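Trainee: There's a structure below that I have some questions on.
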Amino acid sequence: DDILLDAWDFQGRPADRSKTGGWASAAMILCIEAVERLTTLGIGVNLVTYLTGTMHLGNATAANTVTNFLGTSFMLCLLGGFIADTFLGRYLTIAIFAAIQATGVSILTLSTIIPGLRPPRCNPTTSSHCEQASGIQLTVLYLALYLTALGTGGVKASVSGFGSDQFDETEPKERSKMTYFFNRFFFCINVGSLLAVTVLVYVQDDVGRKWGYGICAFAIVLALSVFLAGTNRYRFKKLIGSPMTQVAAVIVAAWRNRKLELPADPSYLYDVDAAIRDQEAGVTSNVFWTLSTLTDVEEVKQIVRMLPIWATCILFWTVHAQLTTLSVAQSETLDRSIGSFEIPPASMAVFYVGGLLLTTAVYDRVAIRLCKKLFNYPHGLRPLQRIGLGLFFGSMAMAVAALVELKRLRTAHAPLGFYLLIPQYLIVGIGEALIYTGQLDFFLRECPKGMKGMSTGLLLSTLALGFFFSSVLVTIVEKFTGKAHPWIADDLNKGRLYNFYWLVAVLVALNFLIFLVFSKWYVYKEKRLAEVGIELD
Amino acid sequence: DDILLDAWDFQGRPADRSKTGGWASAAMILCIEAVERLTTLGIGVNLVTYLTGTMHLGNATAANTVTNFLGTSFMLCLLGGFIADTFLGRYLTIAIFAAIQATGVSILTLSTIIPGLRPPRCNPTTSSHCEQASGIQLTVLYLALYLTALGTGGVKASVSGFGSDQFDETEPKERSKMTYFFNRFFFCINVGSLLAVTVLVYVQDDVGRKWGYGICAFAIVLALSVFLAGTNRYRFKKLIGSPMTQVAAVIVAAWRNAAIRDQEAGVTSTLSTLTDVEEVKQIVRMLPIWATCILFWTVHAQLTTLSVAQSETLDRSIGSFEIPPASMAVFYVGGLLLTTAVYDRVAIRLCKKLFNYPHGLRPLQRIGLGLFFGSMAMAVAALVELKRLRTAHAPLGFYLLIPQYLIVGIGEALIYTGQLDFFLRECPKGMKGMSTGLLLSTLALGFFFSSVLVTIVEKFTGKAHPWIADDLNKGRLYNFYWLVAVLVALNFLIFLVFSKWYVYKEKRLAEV
């Protein structure tokens, strides 16, 4: 009754419901997730200008550095979950990796303080050119960045899952205590994330970096000690396995044997074909690294059916990557003067965060029940309709964003203009709050049974590439016409951005038509396969 | 097979010989020993100066805050090792109380760099009236300290236990790689222990508090990151119990128709059983001699506070450069290392080639020997302050303080390894972890005793011509030293009586 077979406590003796439980104890875990999100935002959003305001980089190579650090921090999150799942706990994953996050962000705060560890002070845009940055002073910014990248990476992966282990016995009153707890919790993260792209951005911009990154490092060192102090209060998961494992064990363990085709149709052992090898194409099997089992082989193959739609997602995230880097540099040249108020350059990102929060809010009330009464589905847009939708806004921003780099270059070649960068922030914002619903929802129900959780893998990995390809996309345009003014600049007025924003708009516009064809097809095949699996028994 | 029994994984799966544990794997776990020692030295040895200098409290009131912090830190270290062996892991303790220790020091660091979190710059030395810290700038300090002490206390308990747990196999082969490492390391400590009362002190004096305390913060936050990141490769012990609990079981369980002390039956091999109550009985037999060590540690505290305030006013110049006042404590650490260095090459070797001793001196010889130097340091120090003050009103180099700082250091080495060996070699079957409790206990109590001393004279002398005074040239500090000198003197005599009885009343308790 009171004791559960579902979890154990920090001893290992079976967990109890009125000893280990989350009306309180779920907070001490989760505050880490709060300080972490609030970090890679307050840092990541505005990391771009630190490199162009102090490190004195060229507005181009500040973008690549940031999108890479960002994308890197997204690859490393994909790994942390595999480590939580294969090797360490959920728990000592989030315990180990918050401590790591802490030194990275300490080494970072440190790098902005100790003297001569940043090039002597001055302003690059419209003013001067200074010192570059020493090869010494660039290596600590890297290690610290990349350490932070790794830290935020690992806990982003497991701190969420662990905090919810603190509630759900299938029993309702706990599930009620839980659902009660979180709707009150996210309003915070929301209202609190709105804080970090404004208030926190305000500090590192006005007061200075040391304080700005300092209040961060202190937050994780505070949080981690709250977390650990709750250790005994917690009840513990048994190591959910990463499904990414057998994907490795057929993509590889069917590679190590490439030999006689052996089509007898199917030979059996329990579920096995001996041999089993990957031909893609089709067969079908149902059941309940040396050699591989066929019912295992096929499950991988369903993962592969999802791959082309997986591909067409990457480019949205490139559009999103432009919001954190370039739209800052062109908020660097704009007005932003409210009189006695001067709004922080990278704080334009509050618009993007707004269109997230707002869209989600409009889409949970307005657009859900408006389908059950309108059509056969009360699910809203399930799933790939939201994905396609997002791709379209991917261009719609990059297209508008390309338009506004003209109205800006207009007035600045011949003083005051601003509030023209809302749309591109907003549009990527609304566009994001749909495509991430859709990417996710699709990756779930369409992921095989027992092998799902492959989802976040497909999800995050697209994020990562989105940034990495936005790194590549920038590095290509360097050679198109490289002399004179290419589309990149330092004084942006001495160069032209719109020529990039267009190309992303177009590259994405095409990407979306592609997605449409991939979308029509994928369902024709995953239907025919269903129907064929039956006809042949 | 290879695999070891009664050791496990973080998984819970036993175990290893040739993979998990290590030559340099302890090195990861003891990253956070060296840091916590180098911190509790650097911070404590000069904190009194942050109190008088920055917070503007003035010595009497400052000397007590420091000495309460040190006291509470040991008090908590004792609770710390009890938590560790009952509830928490050895591992979990060190993780958890390190984390606390890191915020604890962080907040302290933050206390020194956030604006308005102090009184405004001046030194009562050259200034007429300086504001003592406000109620709140106190509170962030106090919170920072007690966190830092709790943090430190908890770690101090379990890291040595978890550290040495990565070598134990009952093996002559690998468990002898334990020796080689634990030596390079221990040396590194004393080297780093010299630095913590010089360089660390120097930084926090002449670079600044924010830097000096700020480095210590980054030190654990660096170490905690290394320790936790070595978790997979650690050998995780079965949870060892607390001798404390078996000692409590007699104290509750006698209210009956159970325990009279005095003399009773001998021992062979909830409700209370006799072998455990006579075990608790002859733990009490040590308690009077435990009591006569409290007063040594009271001597020791005077080195962390008022002997700094004295040192602040002596010359301390060497040629051009000027040595930081609180860094006189190098002469104490030096005397402490030097005594050991010699006692092990000599008193071990050529004391046991005469009267057939096991250790150079009987534990009580070293205990008693400490108290005597302990009582004679205060006597020297009284007279020095006396014959410093007598020339203040008529300079004096830091040299005049080398004797107190030295004597106490020669004294302590003996009385610690006397105390430690006597508690250790007199304690019953399952209780040797009783020993460490007993030791810490005398220190917490010694420190806690000293603030009681200072407070008494403050009320019975001030406000007019006070023994411990704000301007040290304006009070008689020499007969607060005299007091502690004469106090420790009486305590010593009481020890000879106690230790005449102890070997007398515990050798009739021998033969059965």
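Swiss-Prot numbering applies to chain B: residues 9-265, 308-319, 326-450, 459-576, in that order.
This entry, so its header tells us, was determined using X-ray crystallography, 3.2 Å.
Any Cβ shown, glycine's included, is placed from N, Cα and C.
Not my notes, these are from Swiss-Prot:
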BINDING   B:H356, B:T360  substrate binding site
MUTAGEN   B:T28 to A  No effect on phosphorylation and on nitrate transport
MUTAGEN   B:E41 to A  Loss of the transporter activity
MUTAGEN   B:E44 to A  Loss of the transporter activity
MUTAGEN   B:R45 to A  Loss of the transporter activity
MUTAGEN   B:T101 to A  Loss of phosphorylation and 91% reduction of high-affinity nitrate transport, but no effect on the nitrate binding
MUTAGEN   B:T101 to D  Loss of low-affinity nitrate transport
MUTAGEN   B:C130 to A  90% reduction of the transporter activity
MUTAGEN   B:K164 to A  90% reduction of the transporter activity
MUTAGEN   B:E476 to A  80% reduction of the transporter activity
MUTAGEN   B:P492 to L  In chl1-9; loss of high- and low-affinity nitrate transport, but no effect on nitrate sensing
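Distances, neighbours, how buried they are, the whole picture for these features please.
Mentor: When secondary structure is read from DSSP and collapsed to three states, B:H356 (substrate binding site) falls in the helix class.
Within 10 Å of the C-beta of B:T28 (mutagenesis position) there are 19 other C-beta atoms, taking all protein chains into account. In this structure, B:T28 (mutagenesis position) belongs to neither helix nor strand by DSSP; it is coil.
Counted within 10 Å of its Cβ, the other Cβ atoms near B:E41 (mutagenesis position) come to 21, all protein chains included.
According to its DSSP assignment, B:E44 (mutagenesis position) is helical. The number of other Cβ atoms within 10 Å of the Cβ belonging to B:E44 (mutagenesis position), over all protein chains shown, comes to 27.
Taking all protein chains in view, 19 other C-beta atoms sit within 10 angstroms of the C-beta of B:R45 (mutagenesis position).
A C-beta separation below 8 Å, combined with a sequence spacing of at least six in one chain, links B:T101 (mutagenesis position) to B:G88, B:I91, B:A92, B:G162, B:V163, B:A165, B:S166.
In the three-state DSSP assignment, the secondary structure recorded for B:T101 (mutagenesis position) is helix.
Secondary structure from DSSP puts B:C130 (mutagenesis position) in coil. Within 10 Å of the C-beta of B:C130 (mutagenesis position) we count 15 further C-beta atoms, all protein chains included.
B:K164 (mutagenesis position) falls within a helix when secondary structure is assigned with DSSP. Annotation for B:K164 (mutagenesis position): spatial neighbours B:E44, B:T48, B:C85, B:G88, criterion Cβ-Cβ under 8 Å with sequence separation of six or more.
Other Cβ atoms within 10 Å of the Cβ of B:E476 (mutagenesis position) number 25 in total over all chains. Under DSSP, B:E476 (mutagenesis position) is assigned to a helix (H, G or I) in the three-state scheme.
Long-range Cβ proximity for B:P492 (mutagenesis position), meaning a same-chain Cβ under 8 A and a gap of 6 or more residues, is found for B:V317, B:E335, B:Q338, B:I339, B:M498.
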Trainee: Considering Cα atoms only, can you say which of B:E41, B:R45, B:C130, B:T360, B:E476 is the nearest neighbour of B:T28 (mutagenesis position) among these recorded positions?
Mentor: B:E41
Trainee: Can you give me the CA-CA distance across the unmodelled stretch from B:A450 to B:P459? There are 8 residues absent, and I want it in whole angstrom.
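Mentor: Those two Cα atoms are 11 Å from each other.
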Trainee: What's the CA-CA gap between B:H356 (substrate binding site) and B:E41 (mutagenesis position) in angstrom, rounded?
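Mentor: For B:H356 (substrate binding site) versus B:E41 (mutagenesis position), the Cα atoms are 22 Å apart.
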Trainee: Whole-number Å distance between the CA of B:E41 (mutagenesis position) and the CA of B:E476 (mutagenesis position)?
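Mentor: Just about 21 Å between their Cα atoms.
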Trainee: Can you give the distance in Å from the Cα of B:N265 to the Cα of B:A308, which flank 42 unmodelled residues?
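Mentor: Once the 42 missing residues are skipped, the Cα atoms sit 8 Å apart.
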Trainee: Can you give me the CA-CA distance across the unmodelled stretch from B:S319 to B:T326? There are 6 residues absent, and I want it in whole angstrom.
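Mentor: So the two residues bracketing the gap are 19 Å apart at Cα.
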Trainee: Given B:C130 (mutagenesis position) and B:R45 (mutagenesis position), what distance in Å do their CA atoms have, once rounded to a whole number?
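Mentor: That comes out at 31 Å between the alpha carbons.
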Trainee: Determine, to the nearest whole angstrom, how far the Cα atom of B:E476 (mutagenesis position) is from the Cα atom of B:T360 (substrate binding site).
Mentor: 14
Trainee: So for B:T360 (substrate binding site), how many other CB atoms are inside 10 Å of its CB?
Mentor: 23
